[PDB]
Amino acid sequence: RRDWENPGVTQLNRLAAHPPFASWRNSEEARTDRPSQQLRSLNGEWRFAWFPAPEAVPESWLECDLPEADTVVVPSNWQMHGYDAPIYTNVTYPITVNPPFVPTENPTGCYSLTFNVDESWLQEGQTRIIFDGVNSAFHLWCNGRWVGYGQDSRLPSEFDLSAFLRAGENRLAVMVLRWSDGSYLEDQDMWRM
Amino acid sequence: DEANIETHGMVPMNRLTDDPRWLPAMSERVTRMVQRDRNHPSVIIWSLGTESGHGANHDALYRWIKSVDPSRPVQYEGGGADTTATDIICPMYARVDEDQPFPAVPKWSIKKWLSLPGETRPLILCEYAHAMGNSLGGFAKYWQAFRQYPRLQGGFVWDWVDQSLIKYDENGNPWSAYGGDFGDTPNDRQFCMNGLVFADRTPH
Amino acid sequence: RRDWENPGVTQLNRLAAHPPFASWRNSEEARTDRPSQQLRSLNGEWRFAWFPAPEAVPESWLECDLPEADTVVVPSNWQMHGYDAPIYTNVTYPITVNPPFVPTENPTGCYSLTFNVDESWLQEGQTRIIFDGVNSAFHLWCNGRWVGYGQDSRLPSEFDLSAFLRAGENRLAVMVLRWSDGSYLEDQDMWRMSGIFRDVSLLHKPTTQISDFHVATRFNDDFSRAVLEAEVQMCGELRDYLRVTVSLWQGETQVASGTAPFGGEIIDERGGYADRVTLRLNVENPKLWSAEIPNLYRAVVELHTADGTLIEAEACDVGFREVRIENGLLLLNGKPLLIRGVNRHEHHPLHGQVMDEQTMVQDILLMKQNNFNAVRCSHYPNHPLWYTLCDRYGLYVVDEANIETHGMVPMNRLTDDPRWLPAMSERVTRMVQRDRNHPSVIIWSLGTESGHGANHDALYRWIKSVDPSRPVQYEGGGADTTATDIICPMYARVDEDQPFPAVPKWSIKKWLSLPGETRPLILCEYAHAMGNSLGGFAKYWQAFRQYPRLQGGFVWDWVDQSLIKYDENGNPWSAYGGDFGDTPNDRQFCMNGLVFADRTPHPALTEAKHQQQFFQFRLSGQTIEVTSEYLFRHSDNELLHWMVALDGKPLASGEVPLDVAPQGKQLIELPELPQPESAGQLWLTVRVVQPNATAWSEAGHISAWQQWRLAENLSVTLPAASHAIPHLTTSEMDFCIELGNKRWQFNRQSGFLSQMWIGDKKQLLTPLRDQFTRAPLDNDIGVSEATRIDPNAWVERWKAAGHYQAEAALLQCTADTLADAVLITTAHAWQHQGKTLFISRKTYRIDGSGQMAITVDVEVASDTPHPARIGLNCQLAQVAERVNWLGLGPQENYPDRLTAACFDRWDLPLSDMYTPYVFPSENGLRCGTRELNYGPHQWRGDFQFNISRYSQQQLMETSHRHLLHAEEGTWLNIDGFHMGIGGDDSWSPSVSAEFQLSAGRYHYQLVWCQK
Ligand SMILES: O=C1O[C@H](CO)[C@H](O)[C@H](O)[C@H]1O
Ligand SMILES: O=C1O[C@H](CO)[C@H](O)[C@H](O)[C@H]1O
Ligand SMILES: [Mg+2]
Ligand SMILES: [Mg+2]
Ligand SMILES: [Mg+2]
Ligand SMILES: [Mg+2]
Ligand code: NA
Ligand code: NA
Ligand code: NA
Ligand code: NA
Ligand code: NA
Ligand code: NA
């Protein structure tokens, strides 16, 4: 399935959209808008590898960090890290106009992260992952198992990781595609990253 | 608040937005936006996106919003700035006194646009006074009209900050780069710099 | 991927929807609409194998026929071949409600077809396959390779097989799933079946082709001039030499034509559509289309080169008509319509939901023959041929999207969820893209019973934007939401409000004038014709005619959804909910039609025909005023026949040609009617007859009728004096009376006439007793179940009050000898647990002439539920071939459903005095009867009666008509009064107050004698 070349598939297993949540367990913290122990940020150093196309991504990556990958800061546009060139085009699409298809040479960004989750999250409640922005489409894996897929580079994509998380170390695998059928709806006059 | 939808490069511009096949993809960019930001008081108007012509998908989504959230007007400039999918006449670069009668999507003088037969909507340019390089000549002409005409309620200058990027030379000294400076081609060169301030926020 | 449990995946590799194509390579064949060599049918014998789930299907099936498979005909529903059971459920979903998931045990139908494909089809062009209907989802394979997937059981799914085919033998494998996420949007109240129930075919199109085309017709103020606008789209390589020619034909005469190269007008800053072209043809004095005169033109769309070389041609029938709502009225060609509509499901007693041309033609003819001019596709796009037939025969059509989520809680849980907007949009948009060129379709419907959600508002606007030529309606959420141009309630009553919270059903007359309301009102459903129903139908039509903005409605519904099953002896019988083991099920609720599944009319059909007549009549003196309700046609195929009779005895008759303009009037002066030579009531009956046969009716067809009482001469002459005097004999247990060869016996213990003798042959099998109950009609029952009682239903109120258990208690029984007669006086009280329900006081006067005059006076406790009837009954020993009566007929008629019946002398075989409702109940009643004759018996008076070989007891104890058995003798029920049957709906008391027996005291008299 080349879900990234089908406008009929804009996501897979993605949760419903909603207003900003923090899941406070103290009304006074909610009122004052202070931090919430139930909302953790995964921003920081991640592992990253660049590929010319998704077909070039090694399957071992799903359950094992790629030795040749680099440690980079997230969030970020990989063009700003020098992996490939940012493209500045106004009206004309950066790829051949042939919907819903995109170029076979599709820059793929493979992000990964090893993290731990406090025990209590594993015994009760629902734990979801929130990607406020991924350009322009991606597939998600947690501990080697496929979780979901999502499009639209400017809105959050959320997925329930409750059934995927384990005690100790967990690993996220995010394969980001530069181009997708979603690109046909994102032809803004700005740098294409 | 504007939906992440722009199909400017299509020919015609509404080839996708008038196609029911793309209604699903388009609807999610609109509906998920409203679901996320509808509680923000700062958001006072919803936008269906930009430069995607005027397609039947815009009308459907326009009505969806009007139904889901009647507290905010909905605007969209595609297809002539005054279609059935916008509550506000929101032209891009329409001039103060001079008409630009392009076929199908003319940009009437804003003073004239307001009184076209049957027209009663407020007019707020979603884009005007292209601030590219040494620009903003004639800016005062817009504000004199905004103040004299009740229904001419302003607009949004294009735009805030230059989209120039930092590159370094041999001596590791930084310089502002634009289209094509990364080997990117085809590219549109300096057309990515239309701000009132430099990328570092230094005022023009 | 479990695509069948993902509302985000409604298809894979499916081609865009479009109007009917045939890819003619000859313009003349396109014009005449003859067959096309480029459109083959793959209908016929296929290979089929049934599996309990998709995971049980062997991979070998993808490239090799399964030996265990059977050869079956396609199209078809596999439940009809017996592979599994069809399920009948109304509102509750046939599967657990857990969107978007379905049962793991999901019946899977594996179809396959080995067929040939000629090399010419593969050497060039595009070969695609078209599945007109697959219920409810399927994956497709061609020569072992996966092609695509499709959902929405009521619209065609097309795929390009150009790259999968080979010259010679090919094999298609189709895995059909019974359940899918699509099922959540298909909760219509009908049998739940599955399979490839619609046509399958192969269509060859050129590389450069016509990919779509829209036809529009706009007019000037008086419709004296029209402009036909045709937008045509193409696929393939764009070239300057390409051209499109749209020609309009009226028979073999080309009336107009237009040619132009591709390239539309500039649309936006990026230009226009280079792959599109709009042709505009001027048409002077166009012949207008309507259900009255279905005038049609032929539009031929030719894709060709600059100098005339044809690439391909498509075409359609064009009906010049304008549909618009103005000032609160729905107008057709500038005239306010009056919809005589009916809801019609696609149902066949043997084939299930497979539709064939014969059946469709038979339905249309019956509909038009019974004065219907409109039909609603309840509740999904129909078989494509349906629209073509409606275009040609002339019926107004409401095309409806296949969307119904009745079983959800609340009803709009999915339709208000943006996550289901994609699935919903495809059912609406693909429908419009398919049927937008059919003139018969005058209104689009967004579906039914799915509440009102934001998705409806979005799609409503989409249609309004894409096709401004037709109004859009939708009843969900209150029938008057922002998603409907027409107030279209279901079962809203005429004068009575039903103020339900949130979604009240206002009296239709009240609904129109609610503050701020200005829209027209047309019920999308009314007069629920379930079983013995349609009582009160005349009230709706009187309102429709008096109020301009009340423009009709669609009766629910056309045909009973019963299915044929065979007994141990191989004889067929009609089955309903649960008869296939299906459970849960909603029993007989699937049978609400005006006609039986085999299309035999129910008695109600005639009441509808009469009320939907297109000619109205008024009588003044000897002048009959005929008014035409036709909006466009003159009465050029009608003659008025009149007849005057004295109590059934023809006095005079004649004929007069009708020449009335649409909405015009005609005065007909009847000649001098000579006074009768005897006493009695003179009756005038008029009938509109169509001399000539038509495309929908045969010569001599009766389209309308009406009756009037003329002069009446009350009899004042007393009977010839008798010399004989009946002799009264008394015993401890009986009061016997004898006169000549006749004898009467009254049981002194029961107080009823226990026997009568002609000569010395017994006349009764059961004593003549009072009866205050009736075998419950479906309307009496409502949704009351034995395990789920609804206390409000009439049957429940009667049961709770003990009307069915009441025992007659003798209060009096005397006998007096008069000058020339014997007088028996009786009095009974029916009590239930100390409560006196009824009191019956009678007198039987037997004179020397042998006549027994029975006088009855009944008292009804004001606080007991109003009784179903007030009469007498007995089982006669006689079993005669015919029934002759002077009263309303010839068909079954009840107090609130007798406008269609006429007063006259009727004679029918006993069998016709019984209406075979699949679910047995009180039936066959005839009202306003002054004389009844059966065998040597004659009853005179002013009563209601029904007569058959079935007792009320058997009828109420029997669930299916094929289980009834003729009892000994003939059961006779003679009522002085009978309650209405109702029908405004069949799930709440619907009998209007004026037809309820609430007078408290009743009186009636009957004379029983021998002829
Ligand atoms: O119409 C427009 O004009 C600007 C030109 O700089 C810029 O491209 C905006 O994104 C676009 O909406
Ligand atoms: O409201 C309705 O009433 C009918 C009852 O027989 C039938 O279920 C229709 O499909 C439904 O729309
Ligand atoms: Mg996609
Ligand atoms: Mg642009
Ligand atoms: Mg699905
Ligand atoms: Mg229903
Ligand atoms: Na102003
Ligand atoms: Na720019
Ligand atoms: Na009316
Ligand atoms: Na029903
Ligand atoms: Na005539
Ligand atoms: Na019964």
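Residue numbering for chain C follows Swiss-Prot, covering 14-1024 in order.
Structure determined by X-ray crystallography, 2.0 Å.
Every residue gets a Cβ built from N, Cα and C, even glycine.
In the three-state DSSP assignment, the secondary structure recorded for C:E538 (mutagenesis position) is strand. Taken from Swiss-Prot, the feature active site, nucleophile applies to C:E538.
The feature Na(+) binding site is assigned by Swiss-Prot to C:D202, C:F602, C:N605. Counting Cβ atoms from all protein chains shown, C:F602 (mutagenesis position) has 21 others lying within 10 Å of its own Cβ.
Residues annotated as Mg(2+) 1 binding site in Swiss-Prot, with experimental evidence given as evidence: C:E417, C:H419, C:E462. Residues within less than 8 Å, Cβ to Cβ, of C:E417 (Mg(2+) 1 binding site) and separated from it by at least 6 positions along the same chain comprise C:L198, C:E199, C:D200, C:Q201, C:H392, C:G460, C:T461, C:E462, C:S463. In the three-state DSSP reading, C:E417 (Mg(2+) 1 binding site) counts as strand.
The Mg(2+) 2 binding site annotation in Swiss-Prot covers C:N598. Taking Cβ-Cβ distances under 8 Å and a sequence separation of 6 or more, the neighbours of C:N598 (Mg(2+) 2 binding site) in its chain are C:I100, C:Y101, C:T102, C:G590, C:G591. C:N598 (Mg(2+) 2 binding site) falls outside any helix or strand according to DSSP and counts as coil.
C:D202 (mutagenesis position) falls outside any helix or strand according to DSSP and counts as coil. Summarising the environment of C:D202 (mutagenesis position), the number of other Cβ atoms within 10 Å of its Cβ, over all protein chains shown, is 22. Mutagenesis annotation in Swiss-Prot: C:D202 to E or N, described as Causes a significant decrease in binding affinity in the absence of monovalent cations or in the presence of potassium ions, but only a moderate decrease in the presence of sodium ions; the structure shown retains the original residue.
Quoted from Swiss-Prot, the note on mutagenesis experiment C:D202 to F is: Obliterates all binding and catalysis.
Among the mutagenesis entries in Swiss-Prot is C:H358 to D, F, L or N, noted as: Less stable to heat than wild-type. Causes significant destabilizations of the first transition state. Within 10 Å of the C-beta of C:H358 (mutagenesis position) there are 23 other C-beta atoms, taking all protein chains into account. Under the three-state DSSP scheme, C:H358 (mutagenesis position) falls in the coil class.
Recorded in Swiss-Prot as a mutagenesis result, C:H392 to E, F or K carries the remark: Essentially inactive unless very rapid purification. Causes very large destabilizations of the transition state. For C:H392 (mutagenesis position), the Cβ neighbour count at a 10 Å cut-off comes to 25, with all displayed protein chains included.
Under its mutagenesis entries, Swiss-Prot includes C:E462 to H with the note: Slowly inactivates galactosidase activity by reducing the binding of magnesium. It increases binding specificity. The Cβ of C:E462 (mutagenesis position) has 19 other Cβ atoms within 10 Å, all protein chains considered. DSSP assigns C:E462 (mutagenesis position) to coil in the three-state reduction, outside any helix or strand.
Same-chain residues at least 6 positions away in sequence with a Cβ under 8 Å from that of C:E538 (mutagenesis position) are, in sequence order, C:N356, C:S391, C:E488, C:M503, C:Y504, C:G566, C:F567, C:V568, C:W569, C:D570. According to Swiss-Prot, the mutagenesis experiment C:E538 to Q carries the annotation: 10000-fold decrease in the beta-galactosidase activity.
Counted within 10 Å of its Cβ, the other Cβ atoms near C:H541 (mutagenesis position) come to 23, all protein chains included. For the mutagenesis of C:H541 to E, F or N, Swiss-Prot gives this note: Poorly reactive with galactosyl substrates. Less stable to heat than wild-type. The structure shown keeps the original residue.
Quoting Swiss-Prot on the mutagenesis of C:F602 to A: Decreases the stability of the loop 794-804.
Secondary structure at C:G795 (mutagenesis position), as computed by DSSP, is coil. Per Swiss-Prot, mutagenesis C:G795 to A is noted as: It forces the apoenzyme to adopt the closed rather than the open conformation. Reduces the binding affinity.
Around C:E798 (mutagenesis position), no same-chain residue at least 6 positions away in sequence has a Cβ under 8 Å from its Cβ. According to Swiss-Prot, the mutagenesis experiment C:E798 to A or L carries the annotation: The catalytic efficiency is not increased, when the sodium concentration increases.
For the mutagenesis experiment C:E798 to D or Q, the note given by Swiss-Prot reads: Small increase of the catalytic efficiency, when the sodium concentration increases.
One mutagenesis experiment named in Swiss-Prot is C:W1000 to F, G, L or T, and its note says Decreases affinity for substrate. Note on C:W1000 (mutagenesis position): other Cβ atoms within 10 Å of its Cβ, all shown chains, come to 19.
Within 10 Å of C:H419 (Mg(2+) 1 binding site), as judged by C-alpha distances, the mutagenesis positions found are C:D202; the full candidate list was C:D202, C:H358, C:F602. Long-range Cβ contacts of C:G795 (mutagenesis position) within its own chain (separation 6+, distance under 8 Å): C:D803, C:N805, C:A806, C:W807, C:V808, C:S999, C:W1000, C:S1001, C:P1002. If you measure from the Cα atom of C:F602 (mutagenesis position) to that of C:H541 (mutagenesis position), you get 11 Å. Each of the binding-site residues C:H419, C:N605 was scored by the number of other CB atoms within 10 Å of its CB, and the largest score is that of C:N605. In the three-state DSSP classification, C:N605 (Na(+) binding site) falls within coil.
Listed in sequence order, the residues C:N103, C:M203, C:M543, C:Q574, C:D599, C:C603, C:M604 complete the 8 Å Cβ shell around the Na(+) site centroid, once C:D202, C:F602, C:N605 themselves are left out. Separating the Cα atoms of C:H358 (mutagenesis position) and C:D202 (mutagenesis position) is a whole-number distance of 10 Å. Secondary structure from DSSP puts C:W1000 (mutagenesis position) in coil. Here the Cα atom of C:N605 (Na(+) binding site) is found 11 Å from that of C:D202 (mutagenesis position). Close to the recorded Mg(2+) 1 site, the chain also has C:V104, C:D200, C:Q201, C:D202, C:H392, C:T418, C:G420, C:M424, C:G460, C:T461, C:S463, C:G489: residues not among C:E417, C:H419, C:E462 whose Cβ is within 8 Å of the site's Cβ mean position. Rounded to a whole number, the distance between the Cα atoms of C:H541 (mutagenesis position) and C:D202 (mutagenesis position) is 14 Å.
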